[PDB]
Amino acid sequence: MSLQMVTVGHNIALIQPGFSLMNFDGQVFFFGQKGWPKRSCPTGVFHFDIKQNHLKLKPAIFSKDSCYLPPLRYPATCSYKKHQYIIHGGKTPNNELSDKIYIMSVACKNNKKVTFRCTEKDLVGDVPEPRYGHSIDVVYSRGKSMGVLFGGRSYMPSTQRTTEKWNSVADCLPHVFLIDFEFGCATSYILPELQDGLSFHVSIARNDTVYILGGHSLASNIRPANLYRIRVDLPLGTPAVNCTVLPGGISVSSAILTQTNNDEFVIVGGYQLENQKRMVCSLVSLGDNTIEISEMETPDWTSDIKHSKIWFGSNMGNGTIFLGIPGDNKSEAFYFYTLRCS
DNA sequence: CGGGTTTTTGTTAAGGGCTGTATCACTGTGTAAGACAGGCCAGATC
C-alpha cells in the first residue's frame, strides 16, 4: 500500500528484467543476473537485503557437491516443503532454452553465511519441451506431493525452425504435466477445457487445487479474463485431474503474486492492454472450495510509474514486493522501488 | 623469275607544347571495464 525509494549499490547493472528472488527463512536471495557470472561471484546467487532503504548485493558460494546452474531469465520458481525451491526452464545468456530442472536448498548456515546445495534432477517420460514464462506449483493430496506445470512459450520445432525467423516464438500446448519429484517422472494430461496456449499467467496453489489467472495468447493477441480450477487427486492408482472454469476473472499478464496473510493473496502490477498498464491492485480471498477476487484502494503512485512504459518485479516473500522501472542511459538505467502490503 | 616505276615509311642534324607519372610528407580506421593482491578496521572470540 506504501511505496518507497530504494538505492542500489555499485553492481546495479547485474539486475535485468526477469530475475527471480528466492526467500529462505526470512532471507531474500537474488538470482538471474545479466550476462555470465564474473569473478566477483562465480555462482551468480546474491544476498538480496535492504537496510534503511538501501540495497547491497552480497555474493554467495555453493557446497562441494552442487551444480553451477546457468543464469536464467524466465524460470518457473516454486516453493516446496526440508524447505527448498524448484527451477525449470528459462533463457540462458546464449538465448538457449534449458530443458533441465533444478532444486536449490541450504546446506550450512552460520553468521549470516549461507552455503547452497544445487542438485540437478533427471526427468523422464512425458517431459516438457524447453519453455519460458510458464508456472509450476505443488499440490498435497493424501499425504503426497506433485508438481503441476502448465503454459509457457518456446521456439518453433526443429523441423519448422528457419534461420530467417530464428527468433520466432509460439505458445505451447495447453497440456497439463504432473511431475513426481521422487522418481523424476512426468505425465501428460490433455483436458477438454483448455484450447488456448497461455503464457505470463498467475498461479495460486492450495492443498489440492491450483488457480490460473490471466496471461496472454499469441494465437489471438488477447488478454482473456479467465479463472480456472485444477483439482488434482492422488489415489492409490493413477492421478485423476479435472478442470473447471469460473466466472469473475482478471485480464492481466506478467502480474506479481504475493501473500499478506494465510489463505489470501494480493495481485499488483501487470498489463491490461499493449500500451495500457494495470495500475489498480486486486485482493484474492480463499476458503475451502470458494474463491473471491475483490478490489482494494490503489497505492499512491508517483509520476514516474504513471508515465513509464514497462516495469518488472518479483515477490520478496514477507509481504513486500520489489519493483523496478527503467530510466536514462549514458547514468542510471533502472530505478527500483519496494511496495509493502501488510 | 628481274629493270623501271610507283606508293607509303624511316629518319635525327634541333626545338615547342601538351600529357602522364613519380615524389614528398603526412592522414584516418585500431579508444571501457574486469581481475586481483595488498592494506585496513569492525567484530566473534577463548
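All chain A residue numbers match Swiss-Prot; in order, they span 1-81, 88-336, 340-351.
Looks like electron microscopy, 3.2 Å, at least that's what the header says.
Cβ atoms are placed via backbone N, Cα and C, with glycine included.
According to its DSSP assignment, A:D128 (mutagenesis position) is coil. Sequence-distant neighbours of A:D128 (mutagenesis position) (same chain, six or more apart, CB under 8 Å from its CB) are A:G190, listed in sequence order. Record note (Swiss-Prot) on the mutagenesis of A:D128 to N: Does not affect the endonuclease activity of the RAG complex.
Counted within 10 Å of its Cβ, the other Cβ atoms near A:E199 (mutagenesis position) come to 12, all protein chains included. Where Swiss-Prot documents A:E199 to Q as a mutagenesis experiment, the accompanying text is: Does not affect the endonuclease activity of the RAG complex.
DSSP classifies A:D202 (mutagenesis position) as coil under the three-state reduction. Among the mutagenesis results in Swiss-Prot, A:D202 to N has the note: Does not affect the endonuclease activity of the RAG complex. The residue drawn here is the original one.
Close to A:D202 (mutagenesis position) in the fold, though at least 6 residues off in sequence, lie A:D177, A:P180, A:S223, A:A225, A:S226, A:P230, each with a CB less than 8 Å from its CB.
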